[PDB]
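Report on the structure given below.
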Amino acid sequence: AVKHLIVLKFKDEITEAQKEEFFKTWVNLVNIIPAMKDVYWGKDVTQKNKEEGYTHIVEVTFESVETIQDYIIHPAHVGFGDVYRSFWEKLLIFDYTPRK
Amino acid sequence: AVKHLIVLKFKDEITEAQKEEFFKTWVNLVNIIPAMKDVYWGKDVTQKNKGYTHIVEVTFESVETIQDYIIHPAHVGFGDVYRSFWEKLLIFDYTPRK
């Protein structure tokens, strides 16, 4: 089991309603993309690193790093990326297996 | 329910064994700090940004109790011994939702 983590900042012109619609859409992909096992998102409330600007976190769960590729190329995901391409300003991506 | 997320890069001289001992020590705080409910960590394998190499997720009951962890004597000691290990970090606190 691997987590695909995204840390993101939206463009300034994007409204809160748009952001919530964006995340709803992303969460709803789980239903239609077999490789996606789970999605959670959240807004940062502490703002400990404002100079960096990142505001939101998204966690997508996969059975393996391998199967992330099946999600990346799935038509529903490609379409999601196309539709919302104007929304994001910058992001960090991480893939890891959570452990103790 | 809130997640206290740390994105971290270590100093270059820090060895892999040192990193694993660092995370072992951090994980073992859960037992000792009432506010800490759970911890996981992991190494990024994709390395697509460039930068940050490790992720730590600490689980809390609320944003308010994160402070109880921050000032807990076990956590203060942990920071005193190991803060020199890291080069830079990003911190995020959020309620994971659908």
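Heads up, chain A uses Swiss-Prot numbers, so what you see runs 2-101.
Note that Cβ sites are derived from N, Cα and C of the backbone, with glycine treated the same way.
For reference, Swiss-Prot has these:
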- A:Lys4 to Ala: No effect (MUTAGEN)
- A:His5 to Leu, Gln or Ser: Reduced activity (MUTAGEN)
- A:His5 to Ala: Total loss of activity (MUTAGEN)
- A:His5, A:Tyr72: 3,5,7-trioxododecanoyl-CoA binding site (BINDING)
- A:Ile7 to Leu or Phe: Slightly reduced activity (MUTAGEN)
- A:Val31, A:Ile34, A:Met37: Mg(2+) binding site (BINDING)
- A:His57 to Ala: Total loss of activity (MUTAGEN)
- A:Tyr72 to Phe: Total loss of activity (MUTAGEN)
- A:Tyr72: active site, acid/base catalyst (ACT_SITE)
- A:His75: active site, acid/base catalyst (ACT_SITE)
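Taking only the Cα positions, the spacing between A:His57 (mutagenesis position) and A:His75 (active site, acid/base catalyst) is 24 angstrom.
Every protein chain considered, the tally of other Cβ atoms within 10 Å of the Cβ of A:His75 (active site, acid/base catalyst) stands at 17. If you check the recorded positions A:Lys4, A:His5, A:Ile7, A:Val31, A:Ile34 against A:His75 (active site, acid/base catalyst), the ones with a Cα inside 10 Å of its Cα are A:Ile34. Other Cβ atoms within 10 Å of the Cβ of A:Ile7 (mutagenesis position) number 17 in total over all chains. Taking the centroid of the Cβ atoms of A:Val31, A:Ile34, A:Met37 as the Mg(2+) site, the other same-chain residues with Cβ within 8 Å of it are A:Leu30, A:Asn32, A:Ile33, A:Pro35, A:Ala36, A:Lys38, A:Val40, A:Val61, A:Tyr72, A:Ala77. Using a CB-CB cutoff of under 8 Å against chain B, the recorded positions that qualify from A:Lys4, A:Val31, A:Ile34, A:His75 are A:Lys4. Looking only at the mutagenesis positions A:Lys4, A:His5, A:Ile7, A:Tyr72, the one with its C-alpha closest to A:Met37 (Mg(2+) binding site) is A:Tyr72. Closest by Cα distance to A:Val31 (Mg(2+) binding site), from the mutagenesis positions A:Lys4, A:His5, A:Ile7, A:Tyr72, is A:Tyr72. If you take the C-beta of A:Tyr72 (mutagenesis position) and look for same-chain residues 6 or more apart in sequence within under 8 angstroms, you find A:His5, A:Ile34, A:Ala36, A:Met37, A:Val61, A:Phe63, A:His78.
Between the binding-site residues A:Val31, A:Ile34, A:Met37, A:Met37 has the most other Cβ atoms inside 10 Å of its own Cβ, all protein chains included.
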